[PDB]
Protein chains: 2
Amino acid sequence: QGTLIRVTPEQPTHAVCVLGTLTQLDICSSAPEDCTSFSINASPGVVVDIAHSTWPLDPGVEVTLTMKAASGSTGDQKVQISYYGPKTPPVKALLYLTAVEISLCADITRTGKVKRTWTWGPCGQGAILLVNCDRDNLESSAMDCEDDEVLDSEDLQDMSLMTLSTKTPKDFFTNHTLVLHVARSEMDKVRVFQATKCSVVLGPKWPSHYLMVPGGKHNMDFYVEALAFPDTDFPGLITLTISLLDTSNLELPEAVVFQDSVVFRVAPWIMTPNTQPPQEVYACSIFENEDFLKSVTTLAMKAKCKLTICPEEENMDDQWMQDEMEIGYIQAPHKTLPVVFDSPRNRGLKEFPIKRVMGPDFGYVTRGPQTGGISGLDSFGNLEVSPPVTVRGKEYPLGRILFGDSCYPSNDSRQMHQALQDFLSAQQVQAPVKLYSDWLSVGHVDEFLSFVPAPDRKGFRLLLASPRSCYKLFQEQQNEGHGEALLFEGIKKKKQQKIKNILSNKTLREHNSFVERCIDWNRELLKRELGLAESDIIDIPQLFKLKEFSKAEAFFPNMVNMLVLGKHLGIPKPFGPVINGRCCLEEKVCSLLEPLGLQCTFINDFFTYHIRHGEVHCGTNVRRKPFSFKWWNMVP
Amino acid sequence: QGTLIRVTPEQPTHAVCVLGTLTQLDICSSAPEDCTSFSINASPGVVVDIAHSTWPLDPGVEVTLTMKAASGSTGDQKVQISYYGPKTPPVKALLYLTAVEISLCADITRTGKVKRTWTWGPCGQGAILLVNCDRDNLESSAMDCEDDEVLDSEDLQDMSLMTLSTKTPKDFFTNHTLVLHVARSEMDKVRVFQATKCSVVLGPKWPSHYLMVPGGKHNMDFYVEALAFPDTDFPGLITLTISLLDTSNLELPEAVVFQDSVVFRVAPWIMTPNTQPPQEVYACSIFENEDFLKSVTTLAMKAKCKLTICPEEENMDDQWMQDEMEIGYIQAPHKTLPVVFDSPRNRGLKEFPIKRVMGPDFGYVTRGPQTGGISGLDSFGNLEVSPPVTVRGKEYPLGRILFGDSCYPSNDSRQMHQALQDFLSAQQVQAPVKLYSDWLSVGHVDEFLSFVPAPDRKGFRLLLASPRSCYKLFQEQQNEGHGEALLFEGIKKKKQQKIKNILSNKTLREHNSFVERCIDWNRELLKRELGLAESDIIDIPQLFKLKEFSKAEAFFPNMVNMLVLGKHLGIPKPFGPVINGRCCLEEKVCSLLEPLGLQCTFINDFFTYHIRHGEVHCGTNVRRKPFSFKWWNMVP
Ligand SMILES: [Ca+2]
Ligand SMILES: [Ca+2]
Ligand SMILES: [Ca+2]
Ligand SMILES: [Ca+2]
Ligand SMILES: [Ca+2]
Ligand SMILES: [Ca+2]
Ligand SMILES: [Ca+2]
Ligand SMILES: [Ca+2]
Ligand SMILES: [Ca+2]
Ligand SMILES: [Ca+2]
């Protein structure tokens, strides 16, 4: 700030001056009469400036004091103002100053070291703070930040450092006291520890704390954790303030002399798209799925990934590893860690995120009502993210979250729960886009899109399911002699059908025109909101049929619902018509993908997953590498 | 948006094209073989564009259709694509188009007439919507917007107009349907009425509505009201959407064809500073205050103001008209109306805002817990606003709200309730500033500041209470012979004191140094946050003393706590030392104010108000003229 010191010949004045502060002088209020002019003389550690030698005694004239260094003792710097006039002997007003240094410091340049406002972008400022939502404590099943103690030294690596740096005379804190505080509004969102061993000084219970500080040169280290992610009621800033109080008069209340602040922004939860290199894969084991599990095991091994499996005792028969969770991350200059977003779906895999995923350097977060009020659209096969894109100038360097919705709300429409929606939006940095998925029986955007790395263009392709393309392929085969070829060749317990009867079935053709249409609507929506061109998009041949409530399901295994482990795709096995020794569906897919350097492996998921209304993507999950681009450098 | 139509020689295609929309053509997907080139021919109402005569049949080549006018009948515009090759006779693919107009319209230019996003500023766009928080209904004591009916025609003037403008063939709605909707997230915040007489189509109960629209040319008028002010969980935007659905296939679900939206911003509650021309004044009548009431009556009459009084039967002895309410306004292009913010203080004047102020063209709003959890800092003598100012470039054309707080939170500090704080901030346009007032026993910023019109500089002065200035004045008088002069001259039942004993009382001098200090701290705070210079500020001579919990009270009537009715000030009567026939306090004040064209009237409030810990400003309230500057033209 800036202080105004009023000087009088009546008696001398005593004041404290914090370094970095503007101190000004009121010379005229009490300038004695007889008097027409003034002079200022000061000790060597005080710099004096005068705008608008000696000067006329006029109120518009400005006098500023600056101190070069901290005082060694109370009052060791002096200012002497000399008032004089025509026939008037000089009279002197004295000012005794004590200079001190109070610096509250944090990593405001976002460089992992330490020594106003929060601003976004690469030319911006303000420190970052992580929610302490992992469990480094190897004992209990609580997030570290739910209690008031630092129980491991490792826990500190998740915390942000703030240092208070003081330089005062040795007895300065006889008569002054420092208090560190946070607004009541924000105390339930942060916890601060003093390092001495660590002790809580601010938190949900305490909004202010008197600091114990010795005179002279001192440095005090604090460790800060956040306890809440940005959300609809929390923009994500936390301000911590230091105040210096004069406690000199034993009769009177303490008087504020100086305040300074640092502003932290809480790190958002961020997702990783399929174009980010994989690191660990998840699945269930259940009745008769060893074969599915080996193809996945193989593909992991090829993509250099840890693998992780959830045995059927923990599963409670729940095979949809995709739906109960989404693995994202949080990121600060000093620490990056994965964090699992746990869907309130809460079916058999309910405990997997709490017990098995959350842990040392693995964060946890959840939203929505846990015991009801849910829909299928809250399952995280309905939550995806695009690769980085730029839309008409505006960069989305972390992509844009995509999630499925209805086209308008009715008695029969579904939506992802508002709390989930509001959370995703409040993260800001992946500006969510609503797509139309409620036309699908299950209702997940993973049932009609996926993304894959590409060596050229923007670095990926969007893949969309396409009846159009499956009709064209089948028509071409009939034209070229193979109308007799059988869909579902390789499956007993199942009624095969020939290309000619598929092409001539008019109901099926109607149902797929309606689906082509729901999907074309998203096509354009994605084109507008991700700035895609047709050459970013590849159509996968895929038929659907309509069923209960005229909702869409896959007619054969939904190939777009694939596992993407870098260049190694785990695509559902369509069991197409076998022509010249190969399924023409597999051949068609391979011909669209292999020129992008992609390897397609067709995994059989038919009786295990497909007849249960999901495929390979729905049966699995992937942790992937965080973006290199730093979220705080975006300007959302 | 933008649609993509796929053409085939297989059979003809039928599509609807909304005017204002980009329609593109996929020529290559189903282009027959033999074929190398194409030509397009269309009817006269279709404009065809082709980037990247006849053309090579190559997917990168772009074809766009535009329609000039609405169709008179289904399929009355045609497009014919001709595929041909080296030795290949032309084959034709047909496209039959129906053009229609769907325009959802609102006052997006903010000009009171009608015929994307919401953007601030004078070069911005987006319609405004008022909260319907008055009571034009002369019957009940409910806000108009609490029910689902328009019970007066006058009520409609508070509402915003939206018009749906359609142009279609006569049978178009045989096979298509229009639905108007709002997100579930925002349905509890808006109500929409169809004009036919008015019937509710959207609201807290209903998020979508099938519209009944005739083919041909039609115009349908809707009336919209908001039900909630911007707040911490509501940024203040409301989006209303129209969707066109194809209902042609009786077997299949409806298919979205077109959506458009309008975005409304809800008008914020805005305060008026003392520098705005007054229009109506408020007070109580109680035991023995007729004399106070006549001086106010006089001053009103001089300032051309309605006057309004609350008799003691309604009062329940509560005299502090200032504290229970604050009169602001809301403002849209079509309608401006005052609105009372009712403090949850809830003392004797509890009913006055509900019954007596709220009414025809008088709005109502309230916040905070009504039956407890309050402090004195929630009384609206602790809520003020500055005049317009510009702070280091940034304009605050409506001023900045100011409210008192503690310097940091402790077991003994008070604050204005968070809900009140959060409301004020969410209004955005008067970016509140926190001042330090908790050092006062009552704790209101009106106890130490006020603002007054000035003919020069920035158009006002800030007035601050000043012990410094009262010591200087009293000292000057003692110096000039009048040390014997008696403070409280004119008051029996009261112990007079002489200037010499006042000047020499050291405790009193200490207490006032502590007060000088609390006030100097705000001085600088105001200087920084309102960009004020010393020449904007005038010090009023005022002494204090400390009492219970070392909290400050006024030693004589607090003159800064005045009623400002344009150039006519109602200043508390200090009862100063009478020197050369006049109170030197009155004379000093008059000498600082009269050169600004201000008329000072000193009203005696001593036994009525002052000994009850408040003055003239605390006993009264004022409605004032809304700013001329339009809030939506600010860029907060
Ligand atoms: Ca802990
Ligand atoms: Ca931790
Ligand atoms: Ca769960
Ligand atoms: Ca950790
Ligand atoms: Ca997912
Ligand atoms: Ca009504
Ligand atoms: Ca009304
Ligand atoms: Ca009230
Ligand atoms: Ca009205
Ligand atoms: Ca007020």
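Just so it is clear, chain A uses Swiss-Prot numbers, and the residues here are 3-54, 66-128, 137-217, 224-663, in order.
Method reported for this entry: X-ray crystallography, 2.2 Å.
Cβ atoms here come from the backbone N, Cα and C positions, even for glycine.
Features of the protein shown, as given by Swiss-Prot:
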type: BINDING; residues: A:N153, A:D155, A:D157, A:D165, A:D176, A:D179; note: Ca(2+) 1 binding site
type: BINDING; residues: A:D155, A:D157, A:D179, A:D388; note: Ca(2+) 2 binding site
type: MUTAGEN; residues: A:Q346 to A; note: Impaired binding of TDFA Inhibitor
type: BINDING; residues: A:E351, A:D369, A:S370, A:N373; note: Ca(2+) 5 binding site
type: MUTAGEN; residues: A:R374 to Q; note: Impaired binding of TDFA Inhibitor
type: MUTAGEN; residues: A:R374 to A; note: Strongly reduces enzymatic activity
type: ACT_SITE; residues: A:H471; note: active site
type: MUTAGEN; residues: A:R639 to Q; note: Impaired binding of TDFA Inhibitor
type: MUTAGEN; residues: A:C645 to A; note: Abolishes enzymatic activity
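Features per Swiss-Prot, on structure.
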{"residue": "A:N153", "record": "Ca(2+) 1 binding site", "CB count, 10 Å": "21"}
{"residue": "A:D157", "record": "Ca(2+) 1 binding site", "CB count, 10 Å": "21"}
{"residue": "A:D165", "record": "Ca(2+) 1 binding site", "CB count, 10 Å": "25"}
{"residue": "A:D176", "record": "Ca(2+) 1 binding site", "CB count, 10 Å": "21"}
{"residue": "A:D179", "record": "Ca(2+) 1 binding site", "CB count, 10 Å": "27"}
{"residue": "A:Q346", "record": "mutagenesis position", "CB count, 10 Å": "25"}
{"residue": "A:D369", "record": "Ca(2+) 5 binding site", "CB count, 10 Å": "24"}
{"residue": "A:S370", "record": "Ca(2+) 5 binding site", "CB count, 10 Å": "28"}
{"residue": "A:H471", "record": "active site", "CB count, 10 Å": "26"}
{"residue": "A:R639", "record": "mutagenesis position", "CB count, 10 Å": "13"}
Recorded positions clustered about A:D155 (Ca(2+) 1 binding site) [Cα within 10 Å; pool: A:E351, A:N373, A:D388, A:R639]: A:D388
Other residues, Cβ within 8 Å of A:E351, A:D369, A:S370, A:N373 Cβ centroid (Ca(2+) 5 site): A:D350, A:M352, A:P371, A:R372, A:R374, A:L376, A:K377, A:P380, A:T393, A:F407
For ligand 3, pick out the recorded positions A:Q346, A:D369, A:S370, A:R374, A:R639 that have a CB under 6 angstroms away from one of its atoms. A:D369, A:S370
From the Cα of A:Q346 (mutagenesis position) across to the Cα of A:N373 (Ca(2+) 5 binding site), what is the distance in angstrom? 13
May I ask for the distance between A:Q346 (mutagenesis position) and A:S370 (Ca(2+) 5 binding site), taken between their Cα atoms and rounded to an integer number of Å? 15
Tell me which residues of the chain lie with their Cβ under 8 angstroms from that of A:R374 (mutagenesis position), as long as they are six or more apart in sequence? A:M343, A:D345, A:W347, A:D350, A:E351
Distance in Å between the CA atoms of A:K128 and A:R137, with 8 residues left unmodelled in between, is 16
Extra residues within 8 Å (Cβ to Cβ centroid of A:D155, A:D157, A:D179, A:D388), Ca(2+) 2: A:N153, A:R156, A:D165, A:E175, A:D176, A:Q178, A:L364, A:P387, A:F389, A:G390
Argmin Cα dist to A:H471 (active site) over the recorded positions A:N153, A:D165, A:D388, A:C645 returns A:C645
Using C-alpha positions only, work out which of the binding-site residues A:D165, A:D179, A:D369 is nearest to A:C645 (mutagenesis position). A:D369
Over all shown protein chains, what is the count of other CB atoms within 10 A of the CB belonging to A:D155 (Ca(2+) 1 binding site)? 25
Quick one: of A:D165, A:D369, A:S370, A:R639, which recorded positions lie within 10 angstroms of A:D388 (Ca(2+) 2 binding site), measuring between C-alpha atoms? Sequence order, please. none
With a radius of 8 angstroms around the mean position of the C-beta atoms of A:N153, A:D155, A:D157, A:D165, A:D176, A:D179, what other residues of the same chain does the Ca(2+) 1 site pick up? A:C154, A:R156, A:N158, A:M164, A:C166, A:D173, A:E175, A:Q178, A:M180, A:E252
List the Cα distance (Å, whole number) between A:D165 (Ca(2+) 1 binding site) and A:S370 (Ca(2+) 5 binding site). 21
Listed in sequence order, the recorded positions from A:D157, A:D369, A:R374 whose CB sits under 6 Å from ligand 4 are A:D157
Going by Cα-Cα distance, which of the binding-site residues (A:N153, A:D176, A:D179) sits nearest to A:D369 (Ca(2+) 5 binding site)? A:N153
At the level of the C-alpha atoms, what whole-angstrom distance separates A:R639 (mutagenesis position) and A:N153 (Ca(2+) 1 binding site)? 38
Between the Cα atoms of A:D157 (Ca(2+) 1 binding site) and A:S370 (Ca(2+) 5 binding site), what distance do you get, rounded to the nearest Å? 22
Distance-selected recorded positions near ligand 1 (C-beta under 6 Å), from A:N153, A:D179, A:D388, A:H471: none
Entry from the binding-site residues list A:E351, A:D388 having the most other CB atoms no farther than 10 A: A:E351
